[PDB]
Amino acid sequence: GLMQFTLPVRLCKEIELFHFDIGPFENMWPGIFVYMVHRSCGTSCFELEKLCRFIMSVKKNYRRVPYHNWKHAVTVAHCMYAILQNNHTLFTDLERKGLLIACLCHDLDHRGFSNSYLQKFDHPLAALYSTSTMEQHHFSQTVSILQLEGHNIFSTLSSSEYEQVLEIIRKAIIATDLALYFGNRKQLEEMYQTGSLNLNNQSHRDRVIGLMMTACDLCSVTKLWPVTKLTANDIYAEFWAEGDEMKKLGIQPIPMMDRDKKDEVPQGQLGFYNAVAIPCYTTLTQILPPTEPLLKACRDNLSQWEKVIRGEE
Ligand SMILES: CCOc1cc(CSc2nc3ccc4ncsc4c3[nH]2)ncc1C
Ligand SMILES: [Mg+2]
Ligand SMILES: [Zn+2]
């Protein structure tokens, strides 16, 4: 109970910033997550014995893929930690508990292939879950790990609080399905502008949590340029493999996944920042003003990609 996790000074300071990189030392990542749980939630939220055993089962169930791996899980959890820390009073105890676990679990057992590829392959998961295929899988896997003997970090919640936390984690994970983001943000955009946005309305909270999940999930674009640039290599490493596998099914992949169209990456990144990233962090900044550093970081990276196209780098 009196056992705090501590970090070295540089990490202790930088971990509070939205653009923190968790570093290349894998064996530090559990401690960083537990540190974040303790400061965001309390040293009491979870029995440490059970949280540590949960963290290591979650880690085990992430695969060795270029991007959708254990590093991504902790990265996305850190972005959520920074949102929650900069919005102290706006979220319940249950929400702070649920959302960090949701982010850690959001890509459990990812194979490095999109919902599209599972459907064209005719993967069994595409028959079990017609829409948001991987995201329903990710939640399924979260439930399974929670039900391993000694792994139920929520044991000390009431029956109703336990159903509420599982429901927060379920919506949060399904929201990471980018196909659902566009509608969710348009709806939030209308509600903020016409002035009908109400954070005591559960259906509104759900939409706002959904947008946070998208923002944490895309947070690669909100780092300093060298981190953003180096992460894109891993993102494209998965996309191009999927592209290869499309060609194996006798289907021309979209240019984003065709390694023969590497040259169009800078221009494809512009459309992605303009169509997805900037609108995401803009609506989040309007709803949660303290998350503005993410919009600024995103606009900085948009500008760095504009410079790449102009041959300046
Ligand atoms: C959820 C997807 O997240 C991403 C996705 C991407 C890739 S976006 C992207 N869109 C396109 C469109 C055409 C194209 N032609 C060659 S590369 C390329 C693209 N890359 N970068 C960063 C992040 C965080
Ligand atoms: Mg995902
Ligand atoms: Zn993700």
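Quick note: numbers on chain A are straight from Swiss-Prot, i.e. 724-1036, in order.
The backbone N, Cα and C atoms fix where each Cβ goes, and this holds for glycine too.
Annotation source Swiss-Prot lists active site, proton donor at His791. Neighbour list (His791 (active site, proton donor), Cβ cut-off 8 Å, at least 6 residues apart, same chain): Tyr785, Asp830, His833, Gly835, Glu961.
Feature annotation from Swiss-Prot assigns 3',5'-cyclic GMP binding site to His791, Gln992. DSSP classifies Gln992 (3',5'-cyclic GMP binding site) as helix under the three-state reduction.
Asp830 (mutagenesis position) falls within neither a helix nor a strand when secondary structure is assigned with DSSP, and so counts as coil. If you look up Swiss-Prot, you'll see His795, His829, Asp830, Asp940 marked as divalent metal cation 1 binding site.
Feature annotation from Swiss-Prot assigns divalent metal cation 2 binding site to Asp830; the stated evidence is experimental evidence.
Around the Cβ of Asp830 (mutagenesis position), 26 further Cβ atoms fall within 10 Å across all displayed protein chains. Swiss-Prot documents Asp830 to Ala as a published mutagenesis change and attaches the note Loss of activity and of zinc binding.
Looking at Swiss-Prot, the entry for mutagenesis of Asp830 to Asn says: Reduces activity 1000-fold.
Sequence-distant neighbours of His795 (divalent metal cation 1 binding site) (same chain, 6+ apart, CB under 8 A from its CB) are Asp830. Among the recorded positions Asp830, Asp940, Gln992, the residues whose Cβ sits under 6 Å from any atom of ligand 3 are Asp830, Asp940. Applying an 8 A CB threshold to same-chain residues 6+ apart, the list for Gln992 (3',5'-cyclic GMP binding site) reads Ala955, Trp1028.
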